[PDB]
There are 2 protein chains.
Amino acid sequence: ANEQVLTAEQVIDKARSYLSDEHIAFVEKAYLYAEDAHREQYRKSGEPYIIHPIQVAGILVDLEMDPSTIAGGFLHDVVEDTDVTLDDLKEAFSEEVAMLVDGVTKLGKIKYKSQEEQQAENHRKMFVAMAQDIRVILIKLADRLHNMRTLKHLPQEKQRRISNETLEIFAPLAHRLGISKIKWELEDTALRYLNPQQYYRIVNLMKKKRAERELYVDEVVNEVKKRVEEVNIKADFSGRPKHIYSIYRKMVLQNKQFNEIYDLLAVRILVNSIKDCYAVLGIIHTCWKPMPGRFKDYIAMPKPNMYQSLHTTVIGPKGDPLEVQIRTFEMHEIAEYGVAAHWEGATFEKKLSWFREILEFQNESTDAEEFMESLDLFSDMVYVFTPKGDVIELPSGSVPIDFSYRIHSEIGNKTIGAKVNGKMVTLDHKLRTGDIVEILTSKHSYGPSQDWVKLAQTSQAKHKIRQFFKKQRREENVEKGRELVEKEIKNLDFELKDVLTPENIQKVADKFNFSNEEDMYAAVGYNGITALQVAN
Amino acid sequence: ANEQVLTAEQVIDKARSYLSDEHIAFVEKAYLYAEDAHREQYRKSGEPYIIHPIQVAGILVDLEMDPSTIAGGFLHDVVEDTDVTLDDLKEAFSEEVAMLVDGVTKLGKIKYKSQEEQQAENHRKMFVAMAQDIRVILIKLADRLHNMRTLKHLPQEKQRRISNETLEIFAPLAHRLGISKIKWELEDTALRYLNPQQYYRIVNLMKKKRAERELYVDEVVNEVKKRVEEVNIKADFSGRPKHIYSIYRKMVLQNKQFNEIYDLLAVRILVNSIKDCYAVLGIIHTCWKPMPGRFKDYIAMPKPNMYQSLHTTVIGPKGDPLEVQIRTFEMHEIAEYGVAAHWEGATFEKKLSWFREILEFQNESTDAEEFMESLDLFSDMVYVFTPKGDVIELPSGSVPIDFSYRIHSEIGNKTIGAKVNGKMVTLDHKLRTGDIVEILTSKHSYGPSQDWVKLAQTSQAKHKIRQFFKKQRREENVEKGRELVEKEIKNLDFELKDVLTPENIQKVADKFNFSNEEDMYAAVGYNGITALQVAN
Ligand SMILES: [Mn+2]
Ligand SMILES: [Mn+2]
């Protein structure tokens, strides 16, 4: 059960799968240089020299990085391990590859610090100063990952020290950049050496219940898709296996004994848009009761490492907890491969600076690893729920009036009150995201008031209110131009015309050839003398 | 048939409908000052003095402008018409109101220019220099609108000269700012004096056919909503009456005789989102054949005056032409009341500068009033059609692979070719917006290739391709770890084990307690010696 060592041709072809011929030639020259560098110069364990740089470059290609990063990973242990120097590499390929390799070597030359967070900050500072980018950090993370994969050949004390350095520096740094695969693998492979007893205990504890958990998952997945595809929203997804080191992270927390750890490796749901995300949220909330306070909105409040999802723990099946996760495919790419997945005339000027800034804030974020509300009122769209499960979007600052007019026009016109998550609110009340809103309606009502056009936020609601008021004005002027001028014209003189009310007078009113007959009456709301002389 | 003169209390209450008490006090003080300014100082025609500023301020409130603009409209004819000077106004209220009133008066003091476009540019330059904003321009447009409304009391030559100045300067300027109501009213009321014969001819020509046109509309509206509400997308809308001066604009064009003017005052459709706009577009294209080249996308290529809609002329009912318009409610607010509808610590710094820039480009846009493709590849979402009418969104640069994977996962995996609007295209072909795409599918196919992950643009398609390749790798390693090691272990020695193939060896393979039994076979794709010794 050891994943094999890949050859160089496979890595070159997998890089060719997403690169052009020039980058392929660059990485091939780098590979040949790395081969000719350590020739007749092998490891202490007797294993060939090029296996380690080849695996580092393969892990880097697995992240699909820039060709300079892959060349540096091929040439990361060439300067101080062989006769080739830094000037040789700078003359060979470029100055940037030299910077990357020199940074990797410098971070290989580490120093002890009195404090732990301070040595983490020193490892961060070396990078940030020598490379605002992560290319050096990525190459070093690949080096450490391959070291963790081939650690069993080393003495046990060295194994434990390397695993400690990984758990205290490299794995939290990988978490800082959003690269989650490397984080999980480093954490698991470090716990395997630091505490093999707890590692295998967690493994064989997950073993017994993962069968009934697969059944729980399959059933909940089936029900979820059967109730989601009805609202005509497609979503490819699967179950999320909870990795071991997170189990130990919550396990060592004395309160969170393994039994009834409330996260129980629930299902993730990948979908196309954010509105679809919140629709799936509402559907899951309507299919099962959510546990209070167990909802986390990492979309409107993204994690500082760009993580973006939606977590909610519900009652679900027979088993009490299930913490469903919902995110989009871009959000999945981010939450999986961080900046490397994210990675214009010059696309490397603002990129590395923003990455340095996100790392300079993620240091403080790692000093307090949990929620630690960040920054905000930046989001423009709030997604509100209907009690049945439907989720509708509104501009931030929208009122329940906008909600009602978004549901239906007639439903909006006859609005009286509003209930936000079971609370009698005012129509002026602002709408947050996620809260469930239901409006009070009755056809026995005149309609809106003059204040509705002011306190509304959605343009649609304002438009419909203007339309309603204009219709009312038209009917008002028509009632005037019927009754008031039906008397005012010839109060006594039309007594015959009050006896005989024919349609020929309609025709003599049509010779004015205004827009409409209803308009023939509506114009009277302004002028009353025109039809006063043409009563003939 | 003359719309009445509104009082001051009505305008103050309508401003109160969307303002606070302080702005109401400001506009009330401005109104009282305007009343006491021209007291015992009436017009040449004998009409009271305050009617004109009151109507100007009422038109400004109808646009719901800032209180300073309404105060200036109340006080636009106070400086040079009364004893009150500019310093009096500057000491009374502020410096900004003084700037606005002085600009209005300066543009009332106009100069003749040798060229027509040059005098239009002079009228633009006076504004832009004295006010990068439109507040002065808005007050002057309201002044000119009220002058056009009360023009019948003036001599005919003065009527025609004022209407000419309106048609050559004020109406095109209102069009420059996107304010369309004022543009239409000014154009119609100017054509009424400049060419009453053609005005009333167009009126009584529209009269005869507008009945059958109302029938055509009602029927098309009914069919459209009946076929749109089925796809579960709501849209409030109505018919769009074609104003008279546009009829004359196309009529004076010798080719476009009134008969079969291809625009025939078709229906507009207001909807919530842009995706809904293009969905309505596809539905209308599937219900009736579109006329070639009669489609205009003013959403992806907005008019320089911020106009944003979607026009398409189709065959429709018995009658040959019908040019349906589709836009959102924000787009409707824009296309109706321009910048005044559009109108942060300081919200007036960038606003007026951007408005000045849009006017400095709309001058050139008015020198060539028609399409005049502007700027671009700025839009991020391309909306593609399915031949049935469904419209799906993609990121710009998406390939038909992304389209197929967006339709369905299985449909995507078995993709072979693609047809864009009836043309056999490559899967590498980039997708424009609006074109109809249909992919070729067949379950007799292995699946994607290594190039698909590269040339795809949607993250969802890349994710599904990675998943497919990983499933194939798993099954490949399982086939290996069945056959190759089923022989390689004990080629002759397991002849008994080839005779007896029981499930107890499955149990001795389960004592390794790896993840899954399928994983018990999949791990053999890397290591083949572990199960070689435990054949017992
Ligand atoms: Mn190394
Ligand atoms: Mn005036």
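The residues of chain B that appear here are 2-344, 354-385, 388-548 by Swiss-Prot count, in order.
Heads up, the Cβ atoms here are built off N, Cα and C, so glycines get one too.
As recorded in Swiss-Prot:
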{"type": "DOMAIN", "residues": "B:50-149", "note": "domain 'HD'"}
{"type": "MUTAGEN", "residues": "B:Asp264 to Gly", "note": "Wild-type growth rate, this enzyme probably has no synthase activity but can still degrade pppGpp to ppGpp"}
{"type": "DOMAIN", "residues": "B:392-453", "note": "domain 'TGS'"}
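Here the domain 'HD' (B:50-149) is broken down by DSSP into helix, strand and coil counts: 70 helix, 0 strand, 30 coil. Assigned with DSSP, the residues of the domain 'TGS' (B:392-453) fall into helix, strand and coil as follows: 13 helix, 25 strand, 24 coil. In the deposited model, 9 residues go unmodelled between B:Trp344 and B:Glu354, whose Cα atoms sit 13 Å apart. The chain break between B:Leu385 and B:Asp388 spans 2 missing residues, with the CA atoms of the two ends lying 6 Å apart.
Proximity of B:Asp264 (mutagenesis position) to non-local residues of its own chain (separation of 6 or more, Cβ distance below 8 Å) is seen for B:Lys243, B:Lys251, B:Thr314, B:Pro322, B:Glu324, given in sequence order.
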